[PDB]
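As structure tokens, the structure follows; a few thoughts come after it.
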Amino acid sequence: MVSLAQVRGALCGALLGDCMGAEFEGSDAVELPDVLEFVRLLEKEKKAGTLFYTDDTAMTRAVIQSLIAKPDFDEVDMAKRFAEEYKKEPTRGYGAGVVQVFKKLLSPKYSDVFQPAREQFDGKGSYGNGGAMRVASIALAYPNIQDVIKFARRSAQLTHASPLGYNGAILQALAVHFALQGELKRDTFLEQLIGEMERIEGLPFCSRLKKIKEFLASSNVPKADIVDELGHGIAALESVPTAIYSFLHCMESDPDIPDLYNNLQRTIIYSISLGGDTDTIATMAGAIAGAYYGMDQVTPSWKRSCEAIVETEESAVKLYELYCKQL
Ligand SMILES: Nc1ncnc2c1ncn2[C@@H]1O[C@H](COP(=O)(O)OP(=O)(O)OC[C@H]2O[C@H](O)[C@H](O)[C@@H]2O)[C@@H](O)[C@H]1O
Ligand SMILES: [Mg+2]
Ligand SMILES: [Mg+2]
């Protein structure tokens with residue numbers, strides 16, 4: 001039985017990952033000591049809301065507003081909200097490509113809201129993680145896996161028309177889905193994901209998911225090896241599996257991370273420690289961790305530092321109602 005605590009956990013986890021990840025974004029070597037210092041300073045900050053969220057959260061909030069306005073899923077309403085949000089706050093840190101999608105939706109020239117995304121990169125569409133970064137809410141609003149899949153795909157295809165783009169969104173949404181279903185063991189969790197992705201792709205994402213299995217079966221896997229094989233890039237293929245690994249890895253102790261950090265905190269710290277697109281990787285791993293461990297692991301000293309923490313917590317209630325309605 002999914003609880004409010006898990007839905008709120010997911011969203012607050014996504015918000016923390018974004019806000020804290022943003023601070024290290026695009027450094028392709030990050031050092032864990034920097035992350036630990038950052039976190040310690042964060043806990044001591046007397047002023048609340050010192051960390052601003054980025055496009056990841058901006059788009060997340062737009063998804064949520066759309067689901068609440070239109071619980072049956074309205075891709076037209078959603079597209080409009082994405083475009084209006086971009087227009088309202090263009091400097092939140094959007095990918096250079098996706099900006100063109102928003103401008104086409106804002107223009108009066110397109111009646112098919114999917115068409116701008118189809119036109120990206122000489123008709124190939126974006127392979128970026130921007131579809132995945134905002135998708136978690138689909139899993140929080142829709143209990144049935146078939147809904148999760150088709151709405152993850154469609155929400156993603158508003159900006160990401162490449163299969164790599166939108167299958168990454170599907171994968172991230174499935175990861176959050178299976179994290180919500182209670183205390184799944186690692187092996188079953190991955191079996192669940194590999195099962196679904198073979199059908200969906202049938203295989204880039206399955207390949208990476210298989211390597212994740214491999215890695216988890218080993219111990220003391222260098223971060224370099226994780227980055228080398230799974231990636232830490234703005235591409236969905238190189239970020240969504242990496243987020244899933246971070247979550248799965250951080251279900252147990254990491255020798256480098258003090259055990260006085262809880263699992264969700266560990267998850268965020270570890271994600272950021274991998275470098276690259278740290279905002280987006282941490283927001284995704286954080287969403288999965290939040291869903292799994294819930295709000296009890298979203299500590300007051302961490303969350304209070306995030307722009308829009310209050311609004312986010314409020315929004316969780318409305319999402320949770322959607323979820324409950326669907327049962
Ligand atoms: N098919 C392609 N061919 C060549 N380059 C591509 C392709 N697809 C993507 N790129 C490159 O990938 C870039 C971004 O793709 P975009 O769809 O704009 O962005 P996003 O929404 O996925 O956001 C990605 C992250 O960026 C921000 O930090 C957010 O926080 C996310 O973390 C393009 O400019 C291209 O260089
Ligand atoms: Mg961002
Ligand atoms: Mg980013």
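Don't overthink the numbers, they just go from 1 along the chain as shown.
Structure method, as recorded: X-ray crystallography, 1.9 Å.
Cβ atoms here come from the backbone N, Cα and C positions, even for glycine.
Sequence-distant neighbours of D279 (Mg(2+) 1 binding site) (same chain, 6+ apart, CB under 8 A from its CB) are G17, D18, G21, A22, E25, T54, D56, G93. Among the features that Swiss-Prot reports, Mg(2+) 1 binding site is placed at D18, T54, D55, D56, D279.
The Cβ of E25 (mutagenesis position) has 20 other Cβ atoms within 10 Å, all protein chains considered. For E25, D277, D279, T280, the entry in Swiss-Prot reads Mg(2+) 2 binding site.
Annotation note: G125 (substrate binding site) sits in a coil segment as assigned by DSSP. Taking Cβ-Cβ distances under 8 Å and a sequence gap of 6 or more within the same chain, the neighbours of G125 (substrate binding site) are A117, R118, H160, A161, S162, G165. Taken from Swiss-Prot, the feature substrate binding site covers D55, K124, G125, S126, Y127, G128, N129, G130, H160, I234, and the record attributes it to experimental evidence.
As a published mutagenesis entry, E25 to Q (Swiss-Prot position 33) appears in Swiss-Prot alongside the note: Complete loss of activity.
Look at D55 (mutagenesis position): DSSP puts it in a helix. Non-local neighbourhood of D55 (mutagenesis position): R92, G93, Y94, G95, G130, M133, each in the same chain, at least six residues away, with C-beta under 8 Å from its C-beta. In Swiss-Prot, the entry for mutagenesis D55 to N (Swiss-Prot position 63) states: Complete loss of activity. The structure shown retains the original residue.
Under the heading of mutagenesis, Swiss-Prot lists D56 to N (Swiss-Prot position 64) and annotates it as follows: Complete loss of activity.
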For the Mg(2+) 1 site built from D18, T54, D55, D56, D279, further residues of that chain with CB within 8 A of the site's CB center: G21, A22, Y53, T57, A58, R92, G93, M133, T280, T283
Close-lying binding-site residues around ligand 3 among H160, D277, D279, where CB distance stays under 6 Å: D277, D279
Least surrounded among the binding-site residues, given as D18, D277, when other CB atoms within 10 Å are counted: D277
Recorded positions close to ligand 2 - of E25, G125, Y127, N129, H160, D277, only those whose C-beta is under 6 Å away: none
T54 (Mg(2+) 1 binding site), number of other Cβ atoms within 10 Å: 21
